[PDB]
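Enquirer: First, the structure itself, so that you have it in front of you.
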Amino acid sequence: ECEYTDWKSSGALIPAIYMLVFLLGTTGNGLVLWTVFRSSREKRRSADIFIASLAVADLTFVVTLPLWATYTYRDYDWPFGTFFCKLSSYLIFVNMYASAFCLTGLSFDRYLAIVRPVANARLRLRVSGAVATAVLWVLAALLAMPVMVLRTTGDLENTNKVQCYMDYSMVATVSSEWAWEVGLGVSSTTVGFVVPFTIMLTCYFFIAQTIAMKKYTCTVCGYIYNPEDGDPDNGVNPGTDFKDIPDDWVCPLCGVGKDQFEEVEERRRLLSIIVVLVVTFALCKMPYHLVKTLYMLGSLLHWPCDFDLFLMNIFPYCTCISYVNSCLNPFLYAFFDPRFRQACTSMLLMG
Amino acid sequence: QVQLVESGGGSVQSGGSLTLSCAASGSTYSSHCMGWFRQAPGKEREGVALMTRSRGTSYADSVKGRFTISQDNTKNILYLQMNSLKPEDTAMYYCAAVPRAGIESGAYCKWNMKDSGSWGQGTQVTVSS
Ligand SMILES: [Zn+2]
């Protein structure tokens, strides 16, 4: 009793945004690529090899958005031949795997750094930062290939308008065709989102349970109380935190009570950026990754007629917001990265 | 793994009310679209009433306003309600079906690509004077 047809068009709302984002994006990652390379030194911060890589994939993406800005503008008309439609598409997914793979190497930096599972000679942090960055780019390009090979152009539906689209006609037969849509889709998001995002959640966890316990400096005599070491000479064993130390405890060095101590909140900015990145990363990339995952569950749990169409005319949006998640890391480094903000003022002056 | 069986069409006289089921199997609304053709014969094959991505249904200029078409994912069946029938609509009707595309394309029915998709025997309709 049920039929399938689009929602009231958004006009040029998306292609507008697409250009806005190409505009801010090409100019915003343009910087964090100079700011990291304006520095020539071995004063490159650990988590900088990944911020560069983050900028490059966000960049190679947003440069193509003039292409996707017209195609969505002429209501799906691709006048750029099969090559670009292949290649341009191929770079949507390249960026998406890279952006994920960076944001966890960005995080696996802070786990290696801020928990140090092995001793510091064997921690090999630059290499683990740098071997990470190489095999990163090789995955995100390799596993992005079925979108290079299979995406073709073609006027579906008899309408005098070309469409760029995934064509399972090499790989599939007409009944198994939806299978390759589903498998190549649950691959993408799985490797693309659920594996990375839980990794970053896994990393983000172990960081807090060691970040958990707090050092404490004696405000009068200077002695610092680390909960790993403790003060076992005075009864209070290691691994204990400060508020549990019996309230009769006093400074081992001078003997003022707990009344005069001072928790150090060791100002880290590397970690605080890496989450604001991730928590907006996983806020823009969740929609597109929730719906594509419901709709390929939606052919294979048999969702009502209502739903499948819903999730189809929902999608061009979720694409478009997850697409902006590129031209935001440039803004986030501004509102939050010290090394970044400073490296800007500096060039400014000179001219 | 996909079958389509046309049932409903015999002989009716002008101005009649026919309705033609295309009971479908293996197909999914989610992955597949549905449409109707016909042959005279002595002529060619011609699209009648399809189920499109963009417009609700793309009728042909001749059958427009007379035929009504509907899907029913519940029992998975495509319909063709023919009202006020013309003898030039004397012909044998088949239902096809076609795969759509990853929503990255727009869930677009591949109507044109090849119409070497899921077909059926056709059912034949006869309109006399
Ligand atoms: Zn003291």
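Please read every residue number as a count from 1 along the shown chain.
Recorded method is X-ray crystallography, 3.2 Å.
Cβ coordinates are placed from backbone N, Cα and C, and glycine is handled just like the others.
According to Swiss-Prot, the protein has these features:
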MUTAGEN   A:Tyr18 to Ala (Swiss-Prot position 35)  Decreased APLN/apelin-13 potency. Decreased G(i) and beta-arresting signalings after APLN/apelin-13 induction
MUTAGEN   A:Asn29 to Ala (Swiss-Prot position 46)  Loss of beta-arrestin recrutment after APLN/apelin-13 induction. Small decrease in G(i) signaling after APLN/apelin-13 induction
MUTAGEN   A:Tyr71 to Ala (Swiss-Prot position 88)  Decreased APELA potency. No change in APLN/apelin-13 potency
MUTAGEN   A:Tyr76 to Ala (Swiss-Prot position 93)  Decreased APELA potency. No change in APLN/apelin-13 potency
MUTAGEN   A:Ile92 to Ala (Swiss-Prot position 109)  Strong decrease in beta-arresting signaling after APLN/apelin-13 induction. No change in G(i) signaling after APLN/apelin-13 induction
MUTAGEN   A:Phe93 to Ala (Swiss-Prot position 110)  No change in APELA potency. No change in APLN/apelin-13 potency. Decreased G(i) signaling and no change in beta-arresting signaling after APLN/apelin-13 induction
MUTAGEN   A:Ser99 to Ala (Swiss-Prot position 116)  Small decrease in G(i) signaling after APLN/apelin-13 induction. Decreased beta-arresting signaling after APLN/apelin-13 induction
MUTAGEN   A:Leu156 to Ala (Swiss-Prot position 173)  Decreased APELA potency. No change in APLN/apelin-13 potency
MUTAGEN   A:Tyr168 to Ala (Swiss-Prot position 185)  Decreased APLN/apelin-13 potency
MUTAGEN   A:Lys292 to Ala (Swiss-Prot position 268)  Strong decrease in beta-arresting signaling after APLN/apelin-13 induction. No change in G(i) signaling after APLN/apelin-13 induction
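What's the neighbourhood like for each of these?
Expert: There are 27 other CB atoms within 10 A of the CB of A:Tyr18 (mutagenesis position), with all protein chains counted. Under DSSP, A:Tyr18 (mutagenesis position) is assigned to a helix (H, G or I) in the three-state scheme.
Secondary structure at A:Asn29 (mutagenesis position), taken from DSSP and collapsed to helix, strand or coil, is helix. Counting Cβ atoms from all protein chains shown, A:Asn29 (mutagenesis position) has 26 others lying within 10 Å of its own Cβ.
Annotation for A:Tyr71 (mutagenesis position): same-chain Cβ neighbours under 8 Å, separated by at least 6 residues, are A:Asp77, A:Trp78, A:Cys164.
Counted within 10 Å of its Cβ, the other Cβ atoms near A:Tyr76 (mutagenesis position) come to 22, all protein chains included.
Cβ contacts within 10 Å of A:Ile92 (mutagenesis position), excluding its own Cβ and spanning all protein chains shown: 18.
According to its DSSP assignment, A:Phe93 (mutagenesis position) is helical.
For A:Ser99 (mutagenesis position), the same-chain residues lying six or more positions away in sequence with a CB closer than 8 A to its CB are A:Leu54, A:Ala57, A:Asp58, A:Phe281, A:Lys285, A:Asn325, A:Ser326.
A coil conformation is recorded for A:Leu156 (mutagenesis position) in the three-state DSSP classification, outside any helix or strand. Within 10 Å of the C-beta atom of A:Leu156 (mutagenesis position) sit 25 other C-beta atoms, taking all shown protein chains into account.
All protein chains included, A:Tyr168 (mutagenesis position) registers 22 other Cβ atoms within 10 Å of its own Cβ.
Residues within less than 8 Å, Cβ to Cβ, of A:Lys292 (mutagenesis position) and separated from it by at least 6 positions along the same chain comprise A:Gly185, A:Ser188, A:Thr189, A:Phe315. Classification of A:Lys292 (mutagenesis position) by DSSP places it within a helix.
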Enquirer: I'm trying to understand the geometry here, so how far is the Cα atom of A:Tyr18 (mutagenesis position) from the Cα atom of A:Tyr76 (mutagenesis position), in Å to the nearest whole number?
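Expert: A:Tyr76 (mutagenesis position) has its Cα 14 Å from the Cα of A:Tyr18 (mutagenesis position).
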Enquirer: Check each of the mutagenesis positions A:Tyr71, A:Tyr76, A:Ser99, A:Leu156 and report back the ones whose Cβ is under 8 Å from some Cβ of chain B.
Expert: A:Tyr76, A:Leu156
Enquirer: Inside 10 Å of the Cβ of A:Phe93 (mutagenesis position), count up the other Cβ atoms and send me the figure.
Expert: 22
